[PDB]
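Written out below as structure tokens is the structure these notes cover.
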Amino acid sequence: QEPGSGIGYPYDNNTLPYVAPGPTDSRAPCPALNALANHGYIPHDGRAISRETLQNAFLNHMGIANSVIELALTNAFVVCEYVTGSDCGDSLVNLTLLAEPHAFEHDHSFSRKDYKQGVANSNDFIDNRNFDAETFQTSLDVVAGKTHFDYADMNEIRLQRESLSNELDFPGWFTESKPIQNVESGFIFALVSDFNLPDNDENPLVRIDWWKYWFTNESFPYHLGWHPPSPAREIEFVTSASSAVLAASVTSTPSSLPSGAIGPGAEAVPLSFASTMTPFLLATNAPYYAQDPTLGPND
Ligand code: HEM
Ligand SMILES: *[C@@H]1O[C@H](CO)[C@@H](O[C@@H]2O[C@H](CO)[C@@H](O)[C@H](O)[C@H]2NC(C)=O)[C@H](O)[C@H]1NC(C)=O
Ligand SMILES: *[C@@H]1O[C@H](CO)[C@@H](O[C@@H]2O[C@H](CO)[C@@H](O)[C@H](O)[C@H]2NC(C)=O)[C@H](O)[C@H]1NC(C)=O
Ligand SMILES: *[C@@H]1O[C@H](CO)[C@@H](O)[C@H](O)[C@H]1NC(C)=O
Ligand SMILES: *[C@H]1O[C@H](CO)[C@@H](O)[C@H](O)[C@@H]1O
Ligand SMILES: *[C@H]1O[C@H](CO)[C@@H](O)[C@H](O)[C@@H]1O
Ligand SMILES: *[C@H]1O[C@H](CO)[C@@H](O)[C@H](O)[C@@H]1O
Ligand SMILES: *[C@H]1O[C@H](CO)[C@@H](O)[C@H](O)[C@@H]1O
Ligand SMILES: *[C@H]1O[C@H](CO)[C@@H](O)[C@H](O)[C@@H]1O
Ligand SMILES: *[C@H]1O[C@H](CO)[C@@H](O)[C@H](O)[C@@H]1O
Ligand SMILES: *[C@H]1O[C@H](CO)[C@@H](O)[C@H](O)[C@@H]1O
Ligand SMILES: *[C@H]1O[C@H](CO)[C@@H](O)[C@H](O)[C@@H]1O
Ligand SMILES: [Mn+2]
């Protein structure tokens, strides 16, 4: 928001306006990174980003401590090298390369289509980076009619997404990725769980309207009563939530579910790519931005 508006006060006293990305700007398959870039907390064009810029943007404007993004940082730079062919040092070339399939970017996302989702030819691939309203809708349907949801509901959502992707993706493409996806499940509870509730730290409930605003608009739900969590969330909360989701009892099992989908998952670890392996081509679609309605500077 405009600095003088005082919208983020007293949680964020140094805000910047929202500015929609242009045809030449670089965006990622991450709703958190895109929101930061749209506000200029990280380069608005999504290029040449240092670890320290990432750390400060997250901590100061999203209430996310350094421990939370430690592994994400490592994996971002590992992928940069794999895609560009050379070490990226401390300057992430761009956000777009983060959408390199079967790496950090994984199948069965909550709001993006898979790289080879519903393609007639093996050589075809599609936009697995930009926000897809229809895909997000398949996530929202699971909790239709509710205002909040818990760990059990989230487990149902990720199960529905895995079933759909396993069925729609070109034969042989689908690859389950529970460790990374559920850290992201934890990210969601860390950022948009309802801190107004008495036992938010032990039994966090996600506010659906906050979640919708963030994902769809790629900006912050201040107009809805949201504010960065204070104190800043630490990695402890995220991995615990991740674990609680996969441990939640399932009351509805979808069909065509990949083997071992139900049950605990392994902890996320840094990625590694064989030097013999060539990267997949990146989708070249222009950056997505909210159009119904378009956002103003304070949205
Ligand atoms: C520098 C740190 C980060 C990097 C490099 C990063 C990278 C990525 C990438 C590559 C994806 C995978 C896309 C997919 O296949 O679903 C993604 C997804 C996502 N990220 Fe981030 N991210 C970071 C931090 C965060 C944080 C701290 C949050 C929020 C508190 C966040 C929330 C999400 C969510 C919820 C998704 C999943 C969207 C979906 O499945 O539709 N990210 N991020
Ligand atoms: C995306 O952001 C816009 C702007 O903040 C949201 O539109 C506001 O929504 C509430 C409830 O629908 C209205 O009372 C406001 O007056 C709306 N403002 C405008 C300019 O229309 C929109 O709801 C957000 N989208 C999602 C999915 O959360
Ligand atoms: C982000 O960086 C990647 C890696 O440099 C860019 O992708 C390459 O772009 C060149 C020129 O368009 C192509 O010859 C390569 O084949 C691309 N690599 C891959 C793996 O697809 C990408 O264009 C950059 N994107 C943005 C928006 O800046
Ligand atoms: C925002 O400003 C108020 C008053 O100056 C102060 O008490 C508060 O701690 C500030 N918030 C942050 C995150 O610095
Ligand atoms: C989230 O974190 C838990 C605990 O590390 C994992 O078991 C899960 O697979 C996901 O990575
Ligand atoms: C979640 O899990 C991680 C590792 O899996 C722990 O470091 C953290 O304390 C929390 O228990
Ligand atoms: C780990 O931490 C989360 C969030 O604080 C709890 O909900 C979970 O019960 C476990 O204690
Ligand atoms: C990982 O952590 C969560 C929260 O402590 C547990 O509920 C789960 O059973 C697993 O041990
Ligand atoms: C785990 O437990 C739930 C209730 O908590 C059952 O309804 C479900 O079928 C599963 O066995
Ligand atoms: C059993 O309960 C879960 C949440 O606890 C629902 O998401 C599911 O649809 C079923 O009714
Ligand atoms: C029960 O609910 C789950 C999640 O909503 C579905 O995927 C399943 O098909 C059944 O209808
Ligand atoms: C649907 O079916 C699976 C596997 O049979 C169960 O684990 C789940 O609890 C639900 O009843
Ligand atoms: Mn994906």
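We number each residue from 1, going along the chain as drawn.
Heads up, the Cβ atoms here are built off N, Cα and C, so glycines get one too.
What Swiss-Prot records for this protein:
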MUTAGEN   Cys30 to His (Swiss-Prot position 50)  Retains most of the chlorination, peroxidation, epoxidation, and catalase activities
BINDING   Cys30  heme binding site
BINDING   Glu105, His106, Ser109  Mn(2+) binding site
ACT_SITE  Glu184  active site
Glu184 (active site), number of other Cβ atoms within 10 Å: 20
Inter-residue C-alpha distance, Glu184 (active site) and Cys30 (mutagenesis position) (nearest angstrom): 10
Collapsed DSSP category at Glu184 (active site): helix
Cα distance (Å, whole number) from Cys30 (mutagenesis position) to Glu105 (Mn(2+) binding site): 9
Alpha-carbon distance [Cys30 (mutagenesis position); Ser109 (Mn(2+) binding site)] in Å: 10
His106 (Mn(2+) binding site) and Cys30 (mutagenesis position), Cα-Cα, nearest whole angstrom: 12
